[PDB]
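Trainee: Mind looking over this structure? Questions follow.
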Amino acid sequence: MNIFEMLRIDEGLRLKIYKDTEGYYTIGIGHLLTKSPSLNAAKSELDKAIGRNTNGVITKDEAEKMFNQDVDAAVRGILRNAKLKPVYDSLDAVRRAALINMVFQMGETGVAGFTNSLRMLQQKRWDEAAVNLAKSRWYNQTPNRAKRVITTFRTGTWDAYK
Ligand SMILES: [Cl-]
Ligand SMILES: [Cl-]
């Protein structure tokens with residue numbers, strides 16, 4: 001299992017614009033297009049992302065390609081963030097993937113906001129962190145996924161995704 005697979009499981013794959021769980025326009029593999037209510041705006045950002053007139057629909061290859069950039073961007077965002085970097089550096093390979101997932105779903109900023117959990121992860125207090133991470137809107141709104149990510153930090157294994 002790896003980061004790609006993991007996220008592919010949490011996000012799914014859709015080749016037509018759709019609304020995510022927060023109601024925002026997305027496409028592909030969790031690729032957010034815009035927070036705006038406007039479908040045109042969405043279609044517009046999509047074309048600009050893809051580099052052609054898509055009329056709201058893309059191919060598998062195109063999705064995958066965006067997915068790859070988005071993963072890369074997430075890592076890169078982590079490495080550039082003063083609060084994240086150190087946590088990430090302290091972690092083993094599996095758990096890193098867990099931090100990437102959260103950043104891909106919520107943004108670097110959102111994540112950097114879980115101060116207390118981060119500290120805990122840095123200290124390798126698995127159970128404690130898992131409990132703190134659950135007291136969050138994130139967990140309340142997308143509980144199944146949050147559960148998968150949290151178990152992963154808790155156990156250091158891929159069991160939640162097997
Ligand atoms: Cl883009
Ligand atoms: Cl969920």
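If you check the header, you will see the structure was determined by X-ray crystallography, 2.0 Å.
Note: Cβ is positioned from N, Cα and C throughout, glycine not excepted.
Per Swiss-Prot, active site, proton donor/acceptor is recorded for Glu11, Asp20, and the stated evidence type is experimental evidence. Residues annotated as substrate binding site in Swiss-Prot: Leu32, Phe104, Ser117, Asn132. As a published mutagenesis entry, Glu11 to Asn appears in Swiss-Prot alongside the note: Loss of 84% of enzymatic activity. Among the sequence features in Swiss-Prot, the mutagenesis site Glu11 to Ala, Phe, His, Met or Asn is noted as follows: Complete loss of enzymatic activity. Quoted from Swiss-Prot, the note on mutagenesis experiment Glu11 to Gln is: Complete loss of activity. Quoting Swiss-Prot on the mutagenesis of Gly30 to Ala: Almost complete loss of enzymatic activity. Under its mutagenesis entries, Swiss-Prot includes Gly30 to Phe with the note: Almost complete loss of enzymatic activity. The enzyme is destabilized by 1.5 kcal/mol. While the structure shown retains the original residue, Swiss-Prot records the mutagenesis experiment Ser117 to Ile with this note: 500-fold decrease in enzymatic activity. Among the mutagenesis experiments that Swiss-Prot reports, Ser117 to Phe is described with the note: 10-fold decrease in enzymatic activity. For the mutagenesis of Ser117 to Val, Swiss-Prot gives this note: 50-fold decrease in enzymatic activity. The structure shown keeps the original residue. Annotation of the mutagenesis experiment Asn132 to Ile in Swiss-Prot: 5-fold decrease in enzymatic activity. Experimental mutagenesis at this site is recorded by Swiss-Prot as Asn132 to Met or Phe, annotated: 2-fold decrease in enzymatic activity.
Where in this structure would I find these features, and how exposed are they?
Mentor: Within 10 Å of the C-beta atom of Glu11 (mutagenesis position) sit 20 other C-beta atoms, taking all shown protein chains into account. Secondary structure at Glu11 (mutagenesis position), taken from DSSP and collapsed to helix, strand or coil, is helix.
Long-range C-beta contacts of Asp20 (active site, proton donor/acceptor), restricted to its own chain and to partners at least six residues apart, with a cutoff below 8 Å, comprise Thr26, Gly30, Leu32.
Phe104 (substrate binding site) carries a helical DSSP state (H, G or I). All protein chains shown were included, and the count of other CB atoms within 10 Å of the CB of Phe104 (substrate binding site) stands at 26.
Take the CB of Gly30 (mutagenesis position) and look out to 10 A: across all protein chains shown you find 21 other CB atoms.
Long-range Cβ proximity for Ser117 (mutagenesis position), meaning a same-chain Cβ under 8 A and a gap of 6 or more residues, is found for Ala129, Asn132, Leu133.
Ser117 (mutagenesis position) falls within a helix when secondary structure is assigned with DSSP.
Here the Cβ of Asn132 (mutagenesis position) has 19 other Cβ atoms within 10 Å, regardless of which shown protein chain they belong to.
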Trainee: Counting across all protein chains present, how many other Cβ atoms fall within 10 Å of the Cβ of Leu32 (substrate binding site)?
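Mentor: Excluding its own Cβ, the number within 10 Å is 18.
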Trainee: What span in Å does the substrate site cover, taken as the longest CA to CA distance among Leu32, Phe104, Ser117, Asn132?
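Mentor: Farthest-apart Cα atoms in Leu32, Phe104, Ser117, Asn132 are separated by 27 Å.
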